[PDB]
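A.B. asks: Pasting a structure here, questions to come.
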Amino acid sequence: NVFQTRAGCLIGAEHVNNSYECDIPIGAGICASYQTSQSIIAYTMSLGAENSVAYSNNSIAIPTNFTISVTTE
Amino acid sequence: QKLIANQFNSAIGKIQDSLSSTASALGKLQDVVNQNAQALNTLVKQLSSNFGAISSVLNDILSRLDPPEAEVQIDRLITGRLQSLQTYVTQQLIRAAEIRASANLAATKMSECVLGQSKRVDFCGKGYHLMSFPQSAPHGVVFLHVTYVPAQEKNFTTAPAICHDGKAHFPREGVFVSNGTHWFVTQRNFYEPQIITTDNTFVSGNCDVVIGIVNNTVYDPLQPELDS
Amino acid sequence: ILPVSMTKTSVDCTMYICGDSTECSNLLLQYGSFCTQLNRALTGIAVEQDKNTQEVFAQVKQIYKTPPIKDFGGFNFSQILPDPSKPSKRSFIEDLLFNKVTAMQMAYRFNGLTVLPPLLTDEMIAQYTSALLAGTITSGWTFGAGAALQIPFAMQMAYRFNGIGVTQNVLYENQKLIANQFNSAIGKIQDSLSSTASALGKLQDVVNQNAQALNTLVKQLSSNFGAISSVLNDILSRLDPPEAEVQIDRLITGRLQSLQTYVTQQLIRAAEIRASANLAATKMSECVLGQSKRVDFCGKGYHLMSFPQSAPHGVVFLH
Ligand SMILES: *[C@@H]1O[C@H](CO)[C@@H](O[C@@H]2O[C@H](CO)[C@@H](O)[C@H](O)[C@H]2NC(C)=O)[C@H](O)[C@H]1NC(C)=O
Ligand SMILES: *[C@@H]1O[C@H](CO)[C@@H](O[C@@H]2O[C@H](CO)[C@@H](O)[C@H](O)[C@H]2NC(C)=O)[C@H](O)[C@H]1NC(C)=O
Ligand SMILES: *[C@@H]1O[C@H](CO)[C@@H](O[C@@H]2O[C@H](CO)[C@@H](O)[C@H](O)[C@H]2NC(C)=O)[C@H](O)[C@H]1NC(C)=O
Ligand SMILES: *[C@@H]1O[C@H](CO)[C@@H](O[C@@H]2O[C@H](CO)[C@@H](O)[C@H](O)[C@H]2NC(C)=O)[C@H](O)[C@H]1NC(C)=O
Ligand SMILES: *[C@@H]1O[C@H](CO)[C@@H](O[C@@H]2O[C@H](CO)[C@@H](O)[C@H](O)[C@H]2NC(C)=O)[C@H](O)[C@H]1NC(C)=O
Ligand SMILES: *[C@@H]1O[C@H](CO)[C@@H](O)[C@H](O)[C@H]1NC(C)=O
Ligand SMILES: *[C@@H]1O[C@H](CO)[C@@H](O)[C@H](O)[C@H]1NC(C)=O
Ligand SMILES: *[C@@H]1O[C@H](CO)[C@@H](O)[C@H](O)[C@H]1NC(C)=O
């Protein structure tokens, strides 16, 4: 149970293919988390959902409706 | 207006829970406090260090030694402690420049965000910006940015231009859209199609230049008036 | 061109001060929390070094990808869009940059001065600056205001003129003329990047400061500080424990001070960067994702759009 990163040899965490939001950063794009009988996992950080924006030269998308959102800075 | 009232008054409703139920909300400010209480607490523990002196209690050495030798020992404590302040001060001056940089960004918003309306994208928060509400917080400030985010979308066929008589009509503000039959001009960020008229559009050039211009009829408000 | 993150460093203060020596390492405990409050300073740096790279590059909640077929109206973006051919997937211009920016590290880890890896890979940074660019192209400037909205690109430039006061009838009539002028403009960037070493001189200095600050921090081990000899292992072999206390505590108080000088340099230098990573995060929002009405903030002349391009420990805008 020894996983290899680009940062260095990691010990004690099961590699997981499921890329999630970075929880405990590590380095070189690896992030570890305690979520999983439980144990520590490590996985390649997820950048967020991939979205293809359908593009065509004649087509435009105009929003018909809106929301008023209050955010705290 | 009513639809926005409900959406606004509900938005302020959600802030309460996000504040009250999540401790990380103020994690910026709670760290600004946890740095000083961390820096002062460490500055007190520094009194426990020998610095090479025979003992760390200033009153021991004086009771345990002569003035001639205590000079050798004490000046090791002073030069050590007096240095442990110059480390603390140097930490503050740096940390107080970190804040003085954030108190400008807070003073810049307060002028350009609360008191005005900000055309600067994602300076006052994600989405088109309407107004902000300052709220005090301990050693800090909390803005409530009321932003305008478009929601539902529709694919529309569009065209940059319209051939009428061969004069190319362009929109004053907004774009041409088509639900597949009729061409409508509508404003960009909200869908309110209006019928294309010579007062919705202006004339330029001709149809031998524009790339992508489409054929249509541009309604003229005047023609039905003189026809009367 | 702007710096964004600076090389994340971490010092082992027990090992740098008393190298692998028991008689000395015990003495460093009297000085106490000096060692342990440095790594609290160099950690606070290395944490916001991720926050910088985080705020600058990733302002977008989703990673957009370029549509395969490109009709932009004559505008040729192949230069700035990603290339699948390269082993790391990066736009053609980024590669010109990574070639500009560039034992030594074997004598750094032996003393303690190590280099942590940045959180975000040089590969991931290239997936953001692909998305941001792929949002700016297709979706207009609205992808930072919410969900992206596709728009015909040649119709986008028609808006971005209506911002600078040139009525859009000037674009569509001149579209071909602008295509040639734009596609040629991107053509000149290549030469100005490839033929001039001073291009990245900001970033190459940001790297040449750390390698200059660490290298100097290693040479500090060669100083006597008033001790009879600078090799910690000589004094212990040459003297008793009673006298070595007098000599060693002159080395420690000297070396332990030579770190507090290094850390103090970083904290200052890392505030210089944290000030530049705001100006880079401010542009990225107000320049790429929007259109900037601010004169000479986004570069000399009326502003249309900007194209972010990653660079080592930095970011490069094409305005
Ligand atoms: C625009 O969106 C709002 C909500 O985002 C819609 O208002 C909702 O309408 C439904 C009816 O289908 C009600 O159940 C909700 O209570 C309404 N919400 C609010 C806050 O009033 C509104 O109808 C939409 N308008 C259009 C034209 O689509
Ligand atoms: C596109 O929109 C136009 C305008 O709303 C539609 O034309 C109208 O359609 C309604 C019935 O749907 C008729 O009662 C009106 O008389 C029509 N207007 C005119 C001027 O004839 C058109 O049907 C819509 N087409 C699609 C495919 O949605
Ligand atoms: C829109 O209508 C115009 C005419 O109203 C079309 O213009 C024709 O173009 C062809 C190709 O050059 C000529 O051979 C015809 O003589 C033109 N017609 C006239 C009446 O002069 C135009 O082609 C139409 N739009 C599209 C996209 O086809
Ligand atoms: C965009 O420009 C690039 C180069 O400016 C074009 O790629 C070149 O294509 C020619 C063929 O016409 C080749 O001989 C060159 O070797 C290519 N150069 C590179 C660097 O790939 C590309 O075809 C242009 N694309 C469009 C759509 O105009
Ligand atoms: C506006 O300026 C552009 C160039 O700045 C002109 O385009 C050039 O025209 C000459 C012909 O005199 C050609 O030799 C060049 O190849 C053209 N350059 C490009 C990039 O197309 C354009 O003609 C000028 N327009 C006006 C109305 O003066
Ligand atoms: C990840 O998935 C690939 C194929 O999808 C598989 O071969 C590999 O074993 C997986 N990784 C781990 C750690 O199981
Ligand atoms: C617009 O068309 C694209 C084409 O693939 C589609 O993916 C998208 O869902 C359409 N828009 C909506 C609102 O469905
Ligand atoms: C749009 O693209 C299609 C090809 O998919 C092409 O036939 C058409 O001429 C294009 N129109 C414009 C205005 O670029």
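Sequential numbering from 1, following the chain as shown.
So how was this one determined? The header says electron microscopy, 3.5 Å.
Just so you know, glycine gets a Cβ as well, placed from its N, Cα and C.
Not my notes, these are from Swiss-Prot:
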type    : residues                                  : note
VARIANT : C:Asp71 to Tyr (Swiss-Prot position 796)  : In strain: 19B/501Y, Omicron/BA.1, Omicron/BA.2, Omicron/BA.2.12.1, Omicron/BA.2.75, Omicron/BA.4, Omicron/BA.5, Omicron/BQ.1.1, Omicron/XBB.1.5, Omicron/EG.5.1
VARIANT : C:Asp71 to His (Swiss-Prot position 796)  : In strain: B.1.1.318
VARIANT : C:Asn111 to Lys (Swiss-Prot position 856) : In strain: Omicron/BA.1
VARIANT : C:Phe143 to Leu (Swiss-Prot position 888) : In strain: Eta/B.1.525
VARIANT : C:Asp205 to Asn (Swiss-Prot position 950) : In strain: Delta/B.1.617.2, Mu/B.1.621
VARIANT : C:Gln209 to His (Swiss-Prot position 954) : In strain: Omicron/BA.1, Omicron/BA.2, Omicron/BA.2.12.1, Omicron/BA.2.75, Omicron/BA.4, Omicron/BA.5, Omicron/BQ.1.1, Omicron/XBB.1.5, Omicron/EG.5.1
VARIANT : C:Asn224 to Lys (Swiss-Prot position 969) : In strain: Omicron/BA.1, Omicron/BA.2, Omicron/BA.2.12.1, Omicron/BA.2.75, Omicron/BA.4, Omicron/BA.5, Omicron/BQ.1.1, Omicron/XBB.1.5, Omicron/EG.5.1
VARIANT : C:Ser237 to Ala (Swiss-Prot position 982) : In strain: Alpha/B.1.1.7
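Tell me about the surroundings of these features in the structure.
C.D. replies: For C:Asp71 (variant position), the count of additional Cβ atoms within 10 Å of its Cβ stands at 14 [all protein chains shown].
C:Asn111 (variant position) counts 18 other C-beta atoms within 10 Å of its own C-beta, drawing on all protein chains shown.
Long-range Cβ proximity for C:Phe143 (variant position), meaning a same-chain Cβ under 8 A and a gap of 6 or more residues, is found for C:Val60, C:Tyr64, C:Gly135, C:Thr136, C:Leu149, C:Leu289.
Applying an 8 A CB threshold to same-chain residues 6 or more apart, the list for C:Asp205 (variant position) is empty.
Within 10 Å of the C-beta of C:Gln209 (variant position) there are 17 other C-beta atoms, taking all protein chains into account.
The secondary structure of C:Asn224 (variant position), as reduced to three states from DSSP, is coil rather than helix or strand. Around the Cβ of C:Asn224 (variant position), the same chain contributes C:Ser230, each under 8 angstroms and 6 or more positions distant in sequence.
Following the DSSP three-state reduction, the secondary structure of C:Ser237 (variant position) is helix.
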A.B. asks: Given C:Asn111 (variant position) and C:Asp71 (variant position), what distance in Å do their CA atoms have, once rounded to a whole number?
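C.D. replies: Between the Cα atoms of C:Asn111 (variant position) and C:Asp71 (variant position), the distance comes to 57 Å.
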A.B. asks: In whole Å, note down how far the CA of C:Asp71 (variant position) lies from the CA of C:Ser237 (variant position).
C.D. replies: 77
A.B. asks: In whole Å, how far does the CA atom of C:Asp71 (variant position) lie from that of C:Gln209 (variant position)?
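C.D. replies: Between the alpha carbons of C:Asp71 (variant position) and C:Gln209 (variant position) there are 44 Å.
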A.B. asks: Can you count the other CB atoms that lie within 10 A of the CB of C:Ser237 (variant position)?
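C.D. replies: Other Cβ atoms within 10 Å of C:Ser237 (variant position): 10.
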